[PDB]
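One structure is given here, and the rest of the page talks about it.
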Amino acid sequence: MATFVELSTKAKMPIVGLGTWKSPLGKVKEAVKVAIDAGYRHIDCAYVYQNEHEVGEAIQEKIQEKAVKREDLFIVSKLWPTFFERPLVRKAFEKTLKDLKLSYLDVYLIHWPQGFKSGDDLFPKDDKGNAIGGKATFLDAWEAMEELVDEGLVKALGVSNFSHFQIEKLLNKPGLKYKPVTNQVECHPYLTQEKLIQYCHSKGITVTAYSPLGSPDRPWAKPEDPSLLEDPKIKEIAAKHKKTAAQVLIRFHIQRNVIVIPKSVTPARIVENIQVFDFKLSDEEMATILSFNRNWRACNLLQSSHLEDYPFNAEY
Ligand SMILES: NC(=O)c1ccc[n+]([C@@H]2O[C@H](COP(=O)([O-])OP(=O)(O)OC[C@H]3O[C@@H](n4cnc5c(N)ncnc54)[C@H](OP(=O)(O)O)[C@@H]3O)[C@@H](O)[C@H]2O)c1
Ligand SMILES: NC(=O)[C@@H]1C[C@]2(NC(=O)NC2=O)c2cc(F)ccc2O1
Ligand SMILES: [Cl-]
């Protein structure tokens, strides 16, 4: 019901998907079922979210119950930066694929460009609190991920939280086999990503907007932080369309041809968040919303700001 953004592979990626970060065990399975019933086909997952097995249970049940076919679903997961060494890329992917109970993934993303030390910890740190970097780089990881496409286990690869310099470094890699089909980055009216979107699109790379509602449930949210859902100017535009602020925040991306993945575990909101194909923001409304840019990020992975490929030191 969601319309599509065409990838460079000619595959069609549904323009609205369901986000699953912070969706707890015991709720995410029902959230995915409700989403599929409401017409969602794209689900955004990750190893680090530690809930992929319940997403997998939901998908498996909906398929068997004949509510949906696998070919019509678009499932994305991500390789966490502690798994950049070749044997670990395969191990991590295999765990993700097993948890999701799938025979293939539609897109597999590098979750962050900066590599972390391999071992048992997901966030390895020294005795100061800083993140310990890894031995392998995202270029090393990419080479192992390409093997997954060669073998038919993943349809396409992509990146997440990459700056244009990092995409350039990937596109320029000697022996490159597969180009990224998307860059999944934070995007919303307070972080409009104009230059990065322009860059990605110029290279035939789509953009997937994460935290489009401003991630109000992020653990580190502070009272004084900007709040998109409460922005009276967003609400003003919404009320005009008899829509919610959330629906305007989602529709904003659709009209820039940017894929968007709002997260909810509340059935009414899951349904609400995909009722976004029955109205249209005017050119004036789009320009007003675009003017709200504050260069504000909900997600910074601050503790990894000192690593070589920390992505947010670049302008874009
Ligand atoms: N690649 C990356 O590094 C990265 C980083 C961040 C996020 N992501 C992906 O992007 C997804 C979305 O981002 P996010 O989870 O950070 O935050 P988000 O989608 O911007 O916001 C989620 C929050 O908004 C609430 N909400 C959802 N729909 C609502 C509605 N219609 N009205 C009012 N409140 C609503 C949710 O509450 P309830 O759930 O309680 O309903 C939840 O607290 C993630 O789940 C993840 O899949 C990726
Ligand atoms: N601090 C950050 O920017 C990231 C954001 C992030 N959410 C996300 O979907 N991808 C992320 O890497 C995240 C997810 C986690 F499971 C744990 C921490 C965490 O922090
Ligand atoms: Cl991950």
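Heads up, residue numbers simply count up from 1 along the chain you see.
Structure method, as recorded: X-ray crystallography, 1.6 Å.
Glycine is no exception: its Cβ is also placed from the backbone N, Cα and C atoms.
The active site, proton donor annotation in Swiss-Prot covers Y49. With a 10 A radius on its CB, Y49 (active site, proton donor) counts 19 other CB atoms from all the protein chains.
A coil conformation is recorded for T266 (NADP(+) binding site) in the three-state DSSP classification, outside any helix or strand. For 20-22, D44, 160-161, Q184, 210-217, 261-273, the entry in Swiss-Prot reads NADP(+) binding site, with the evidence type experimental evidence.
Applying an 8 A CB threshold to same-chain residues 6+ apart, the list for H111 (substrate binding site) reads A46, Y47, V48, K78, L79, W80, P81, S160, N161. As annotated by Swiss-Prot, substrate binding site applies to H111, with the evidence given as experimental evidence.
Recorded in Swiss-Prot as a mutagenesis result, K125 to L carries the remark: Increased affinity and reduced catalytic activity towards all-trans-retinaldehyde. Residues within less than 8 Å, Cβ to Cβ, of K125 (mutagenesis position) and separated from it by at least 6 positions along the same chain comprise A131, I132, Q303.
Its Cβ placed at the centre, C299 (mutagenesis position) has 16 other Cβ atoms within 10 Å. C299 (mutagenesis position) carries neither a helix nor a strand DSSP state and counts as coil. One mutagenesis experiment named in Swiss-Prot is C299 to S, and its note says Decreased affinity and reduced catalytic activity towards 4-hydroxynonenal.
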Inter-residue C-alpha distance, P262 (NADP(+) binding site) and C299 (mutagenesis position) (nearest angstrom): 15
Rounded to the nearest Å - Cα separation of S211 (NADP(+) binding site) and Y49 (active site, proton donor): 15
Residues among the recorded positions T20, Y49, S160, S215, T266, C299 that border ligand 1 - Cβ under 6 angstroms, in sequence order: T20, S160, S215, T266, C299
Neighbour count (Cβ, 10 Å) for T266 (NADP(+) binding site): 12
In the chain carrying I270 (NADP(+) binding site), residues 6 or more apart in sequence that have Cβ under 8 angstroms from it: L18, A31, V34, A35, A38, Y40, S264
Between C299 (mutagenesis position) and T20 (NADP(+) binding site): CA-CA distance (Å): 15
